[PDB]
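Have a look at the structure below, then the notes.
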There are 4 protein chains.
Amino acid sequence: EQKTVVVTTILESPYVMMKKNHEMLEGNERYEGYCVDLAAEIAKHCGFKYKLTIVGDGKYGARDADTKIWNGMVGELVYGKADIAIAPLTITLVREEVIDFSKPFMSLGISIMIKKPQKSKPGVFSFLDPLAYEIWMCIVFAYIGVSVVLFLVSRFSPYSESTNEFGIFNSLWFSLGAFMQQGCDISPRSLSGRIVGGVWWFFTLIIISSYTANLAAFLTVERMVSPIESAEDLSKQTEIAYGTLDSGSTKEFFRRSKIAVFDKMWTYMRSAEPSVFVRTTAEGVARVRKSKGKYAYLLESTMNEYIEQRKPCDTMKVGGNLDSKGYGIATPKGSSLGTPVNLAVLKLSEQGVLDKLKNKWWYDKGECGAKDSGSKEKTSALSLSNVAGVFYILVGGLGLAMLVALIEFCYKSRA
Amino acid sequence: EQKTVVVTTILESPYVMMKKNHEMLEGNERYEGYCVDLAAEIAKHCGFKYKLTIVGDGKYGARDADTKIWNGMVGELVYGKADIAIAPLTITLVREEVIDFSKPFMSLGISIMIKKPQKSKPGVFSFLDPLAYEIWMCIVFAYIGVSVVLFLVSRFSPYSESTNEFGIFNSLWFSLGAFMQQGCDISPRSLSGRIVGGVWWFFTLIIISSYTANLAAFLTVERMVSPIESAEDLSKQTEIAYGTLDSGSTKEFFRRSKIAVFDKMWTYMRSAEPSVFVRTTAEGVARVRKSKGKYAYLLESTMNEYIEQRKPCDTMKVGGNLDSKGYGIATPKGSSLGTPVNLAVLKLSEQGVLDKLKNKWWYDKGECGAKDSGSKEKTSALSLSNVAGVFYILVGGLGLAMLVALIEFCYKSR
Amino acid sequence: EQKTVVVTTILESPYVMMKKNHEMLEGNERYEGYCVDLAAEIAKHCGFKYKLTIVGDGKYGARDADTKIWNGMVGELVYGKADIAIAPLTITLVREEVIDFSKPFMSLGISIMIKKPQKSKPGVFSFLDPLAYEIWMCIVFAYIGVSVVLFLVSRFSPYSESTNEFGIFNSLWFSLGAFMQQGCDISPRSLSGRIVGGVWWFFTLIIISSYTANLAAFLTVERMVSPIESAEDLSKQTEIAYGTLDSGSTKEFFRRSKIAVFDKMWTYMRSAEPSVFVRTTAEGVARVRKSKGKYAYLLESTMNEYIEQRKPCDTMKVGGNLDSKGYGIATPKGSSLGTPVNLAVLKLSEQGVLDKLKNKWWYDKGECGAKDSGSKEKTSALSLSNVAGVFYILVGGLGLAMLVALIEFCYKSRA
Amino acid sequence: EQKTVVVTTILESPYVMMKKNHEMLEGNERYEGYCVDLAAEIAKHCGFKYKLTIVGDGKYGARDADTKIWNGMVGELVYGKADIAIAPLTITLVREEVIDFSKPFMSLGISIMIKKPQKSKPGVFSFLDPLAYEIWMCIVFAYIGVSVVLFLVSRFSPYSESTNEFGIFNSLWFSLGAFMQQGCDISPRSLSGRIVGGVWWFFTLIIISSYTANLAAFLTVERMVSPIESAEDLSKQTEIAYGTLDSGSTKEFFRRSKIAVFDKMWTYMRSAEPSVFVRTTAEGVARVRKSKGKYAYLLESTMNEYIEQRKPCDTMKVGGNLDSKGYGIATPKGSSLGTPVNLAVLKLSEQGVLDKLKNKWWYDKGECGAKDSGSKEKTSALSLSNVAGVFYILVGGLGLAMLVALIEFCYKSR
Ligand SMILES: N[C@@H](CCC(=O)O)C(=O)O
Ligand SMILES: N[C@@H](CCC(=O)O)C(=O)O
Ligand SMILES: N[C@@H](CCC(=O)O)C(=O)O
Ligand SMILES: N[C@@H](CCC(=O)O)C(=O)O
């Protein structure tokens, strides 16, 4: 052995994660993840020891403005602080000119991530929502007064007061049957009473119509929600905001491309304020979760499709991949080990362990059941929950009437 | 000029804007006069130092009557206190008399701006809206006629008369209960009466279904409708006062205008009470936003559009352009600089840099861009104020209902 | 002297029009219009003899790139067959370099033009349209059958047929009461009759709801028509095609300006086939009038304002002016007439005689001005006409029942 | 001294187009398109002389079985008919090892294409649809319970036998007459009975209002049917058939892909009985359009998005595409032409000129703006089919109703 090769790597799940008790372990053993396995396979096949090292400045890095200095992991490769890079370093021309890459071993595209919109489980009494509290309260008050006036008018000295059935209790019973439009078994005969009947009928006719119309409009508006799709709406949408990782090559791609859609996006991202960019993936996704709908995030599809299956399961992909790129193992210019590394990559590809490792690492952590897949878009049908409440009132009424009849029996058996 | 010039300029947000560090920036670097420094191409060719200098009077300037004294920009040019102006100033013959002008770099016109309309409170009797007056009337006459005809045939000589309930009072009662979809105990029991009952039921079914459908449509889609649209409306104006900027050449234009509609407008604005004119852009803006429903302000369309995208997005252009005029460079008569700089404007129009000059200010600040019907806030509950009218009718009817009973009681007292 | 200067002009209303008796008249009096009047003021100020001449090739003309031979009126002015031109020749830089122009005497803007949307005249029976013919037919049969079956089953012997009131006529009367949801005076007694009643009730309950829902939808859709406004979204609309005059200045404007919306307009004008372009203003207007709704036209606003006020009145302005331009008297390079002509124009402008002409040729010619004022038809409410039909049925029913009572009298009166 | 080369190409409609003067022109003039002007630009940079020819086999063509002797388009290179290929051909290692390939000029991947869905014939019982299934049972059980409780409370010794009319049969009849608003023959005389009578009315009012509202919502903004969410479903179902273009590189990709779903799909298509593979793009299109969506076709998405715009717009992409692959120029081993064109491809790749070509050959050909619903349909009346179901129920009810009377009469025949 000549020397242990110094390897640079940057923390991102599931490529690299801290071990449960890494502070107790050896420097190489401190880490666990996809890249730890791939590095051990390279170490086996190429036959040399290695030292895992975290990137000190913690970013992939790009050309510095107006200085042409390189920072990040790329910086560590060109200024000789380390010998080989095993990390999600993406291949693009502007860095190919100064560092060398192996053959690609994984494929990816750009993706968009948003919060899941809502969980709108209907309330036990949502059916009242069209009319609001005040109207119901005033309807209740009017109900009483109508019966009281009808009764008082109906019973007075004909100066023969017994010649009508409109007692107090019947004077209540009539208004309720009137209000539900169920008709009645009796009719008032006085001029005053006929006036009262007319006006209560008109009141009913207005109210029921207004309620039905408003409810129809309410359900119709919901149908046209039309959520954002295919990333095209973000060309014109402006209530939403979006941004990307800093110093990543997503940013270079957006500011360098000239396709009118992505040119418009870059114009937005360079003019939108305050700064939409974010310095780490973890707090970027935390920013999306906090914004609870208003801020979207752009990221590599591999990472997006890792996250949405994790425990919180509160976010999802939208749209397809916008382009295509690949990952590669990287090494300094003219490093003689680089071609052995390419051979190792080719052999591990042919042996299919690149499949083995991915099938190990992604699906086991996919503990979310992926329920509510969207394969049944409500079928427009009005579910029982939306009106459930109404049955409770009916059942309670019938339950009450039993007790009423029982006390009526106990009365009639002793009065 | 002494190989040096002080370029007359005015702070107007679409064309010249103060930099933040204005306490310490000085010279042209206090601003971003990209609207000028391309026309300074000939200033580059001649190499003379140019200072973008604030116009001393802070205004477009004017020419007095009688004395013909020239104010602000105009004064300082004609008095030789300044030498060249690249200010956003209107081409007009009254100024061509004493100064000369380049080819205009862009064209614009008179525009009119009002406070953006907003939904008002519902009327107490707004529950009537879906059917309009005529139908609400005709229903009544139909009801009367139907009751009378039901009465008549129901009291044909039975062979003894009055062998049925159907008196005129009872006939009105029956027809009223039948319209409202309520339990009516008595029955025609006879061919002509049954015929009358049928059609009346059909009629009431159709009316009710129409009303509910139309209201449902009404509550889904809203349109505020602007109250005015044209200069003709401004000639038929009820209360909304209007006037141009003071010292603005549009005012002189109105004084000059001979066409009968504009002459009537001018004579009104002359005969309107004082403080009908305003002296500054900010004053007009503040007056318009203060004028919830009382005043309207006239300004150039380019400023109107430049404001419309600012915050708050609560003002709007209405109507078309009233005329057309150019904006251009102005200079004292016969200046050795004013002649060749016209070549700059020409060749820059050929280069088409005018498009960049526009975009950099009107479109880079698009900000408050397109809003449309895509998604809406929840319609929310129907408020109590929107149907309140109905309750008053009910309580009024009940309150009335007692009096008839009391008078009946007193009537039968002897 | 002056050798009878020749003036070129192109026929276009209202600038120049044929005299109705031009078949036999001679001289400049053979014409009428704005321009032939204005020629008299030029002759007044210059004091020369002149002749009107019709443009042979009938178009204003353009560079005709790749051959670079001018044509039209401009052709006649540059190749020396025309001494001076007085016509709606607009001033543009590509012309000023070949020919001189005077000071502008009138101002113009470009405008869009469209057909009126035809008014939705109500029908005498428009109220039936929600429910389609076949259902209206079949309801009658269902009614008849139900009534007959109810009668037959009601009056079959219970083991005695006098025990129920459900005679044939009463059986016909029950069902009509039931359909309109207006209750009834009597109820079927037997099990079979109760079954029939329940069935008919369910049927009517479905029908009435379906009718109301459909009608509400039908009205709602009408509201959101949202017709083309400001006409710039013709850059986004594609169902409606639009043309432009050939060899006119408008045809140059869309190639020569380079604002993005006009770029895509010009791209459309390039690609659309059959060609949107047209040879003469009259037949372009004819194209718009016949190809109602789906076709549109671009023209100078002065000409549009002339057209839309004429008696056919079937077309209108839309949107504002796009830019600003003017017309001037024109003359060859170095012609001595040019400056005298400019002085004449200046004098007539200051003397306001330009208006003294214009007023005669537009304000008197307009004879259509009907616009909604004071109140508006379109606002919200249903017209009487929309439900007119219903009142006729009611009136006819009441009118019919009189004759029934009269024949009832005629029967009994000789018993 | 002089030298020329022969080129292979294929008439793929977005990439190469037959010029109308197809009778007698040369291949360097017969054709236009993305491949044609790409080749012209390449020859502009590299300077070499060439002649265009169609691939003589006219197809991609399959590998020779068990020998892999190359197809026409590759053989014309390997067997010296041509020296350079510029065609929509997939980059793959099974080809790269035999011939060299340029840097890819585009990145693309497989997608499904299916027939655009259309309105189906309405179901005979579609009148049920708005109120959902479970509710209908609850209504029935509530009706029964209400009738029983009414009867019991009506008859549990209200003080006794014969004191009231409310038999159990009559109680059920009352319950039914109260729901569907109609004539009420009798009424509860007692408090408990009136309580029972009350709430049922409120319940029926709510139910009816809800149904009629929702149906009206349904008939505006239809937005219906989505038969396939992704090829996942296509792997779960078996009714709709599918397959790739024959000899296509998709077939080789599936032949060796280790993903369980794709391996299942491969084993199925290999095991599929009828002719699932098609030889030409035209065949795949015609087969899909014919099959009314019962067959689905796999292709590279860059064709799919082009065909989508070629009217009629009756085909659509679904799913977010499958994978990523490159298209590039190819060159046989040892050919000197290889690197001097590869450097030109690199030049074009870095200069971005390809974006002009993409605009010229895809986006300038965009026509089908009906995607955005640029025109608004107009509603139509309900057909008899859309409600026909209820009539059968009515007639069946009457038919049943007649039989009871006869059996009753026969029962009372002794
Ligand atoms: N780490 C990626 C970028 C990741 C991202 O921006 O989402 C790169 O090397 O560019
Ligand atoms: N811009 C105008 C002032 C505003 C106005 O005329 O109303 C001018 O140059 O005088
Ligand atoms: N004669 C007009 C024609 C206007 C047009 O049709 O565009 C001109 O000078 O261009
Ligand atoms: N014809 C291309 C693509 C076919 C496919 O998509 O499988 C090739 O075989 O290279």
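Numbering starts at 1 and runs along the chain as displayed.
For this deposited structure, the header notes the method as electron microscopy, 4.2 Å.
From the backbone N, Cα and C atoms, a Cβ is placed for every residue, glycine too.
Per Swiss-Prot, these features apply:
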- D:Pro88, D:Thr90, D:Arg95, D:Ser249, D:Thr250, D:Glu300: L-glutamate binding site (BINDING)
- D:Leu93 to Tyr (Swiss-Prot position 504): Promotes dimerization. Strongly reduced desensitization (MUTAGEN)
- D:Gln181 to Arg (Swiss-Prot position 607): In RNA edited version (VARIANT)
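Feature map: annotations from Swiss-Prot on the structure.
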residue  : record                   : DSSP class
D:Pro88  : L-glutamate binding site : coil
D:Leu93  : mutagenesis position     : helix
D:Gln181 : variant position         : coil
D:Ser249 : L-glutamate binding site : helix
D:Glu300 : L-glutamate binding site : strand
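When Cα-Cα distances from D:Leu93 (mutagenesis position) are compared across the recorded positions D:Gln181, D:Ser249, D:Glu300, the shortest belongs to D:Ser249. Listed recorded positions (D:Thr90, D:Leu93, D:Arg95, D:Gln181, D:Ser249) with a CB under 8 Å from any chain A CB: D:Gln181. The Cβ centroid of D:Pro88, D:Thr90, D:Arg95, D:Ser249, D:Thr250, D:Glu300 marks the L-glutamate site; residues of that chain outside this set whose Cβ lies within 8 Å of it are D:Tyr60, D:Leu89, D:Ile91, D:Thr92, D:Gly248, D:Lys325, D:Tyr327, given in sequence order. Just so you know, of the binding-site residues D:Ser249, D:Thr250, the Cβ with the fewest other Cβ atoms around it within 10 Å is the one at D:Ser249. The C-beta environment of D:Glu300 (L-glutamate binding site), restricted to residues of the same chain at least 6 apart in sequence and closer than 8 Å, consists of D:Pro88, D:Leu108, D:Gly109, D:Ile110, D:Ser111.
D:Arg95 (L-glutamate binding site) has a Cβ environment of 18 other Cβ atoms inside 10 Å. D:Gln181 (variant position) is 65 Å away from D:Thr250 (L-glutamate binding site) when you measure Cα to Cα. Take the CB of D:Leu93 (mutagenesis position) and look out to 10 A: across all protein chains shown you find 7 other CB atoms. Applying an under-8 Å Cβ distance to chain C, the recorded positions D:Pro88, D:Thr90, D:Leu93, D:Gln181, D:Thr250, D:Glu300 reduce to D:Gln181. The recorded positions near ligand 4, defined by a Cβ under 6 Å from one of its atoms, are D:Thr90, D:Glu300, chosen from D:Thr90, D:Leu93, D:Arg95, D:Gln181, D:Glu300. With D:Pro88, D:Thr90, D:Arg95, D:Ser249, D:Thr250, D:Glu300 listed as the residues that bind L-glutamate, the site has a largest C-alpha separation of 18 Å. Around D:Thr90 (L-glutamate binding site), the same-chain residues at least 6 positions away in sequence with a Cβ under 8 Å from its Cβ are D:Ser249, D:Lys325, D:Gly326, D:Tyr327. Cβ environment of D:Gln181 (variant position): D:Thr204 lie under 8 Å away, each six or more residues apart in the same chain. Within 10 Å of the Cβ of D:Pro88 (L-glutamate binding site) there are 19 other Cβ atoms, across all protein chains.
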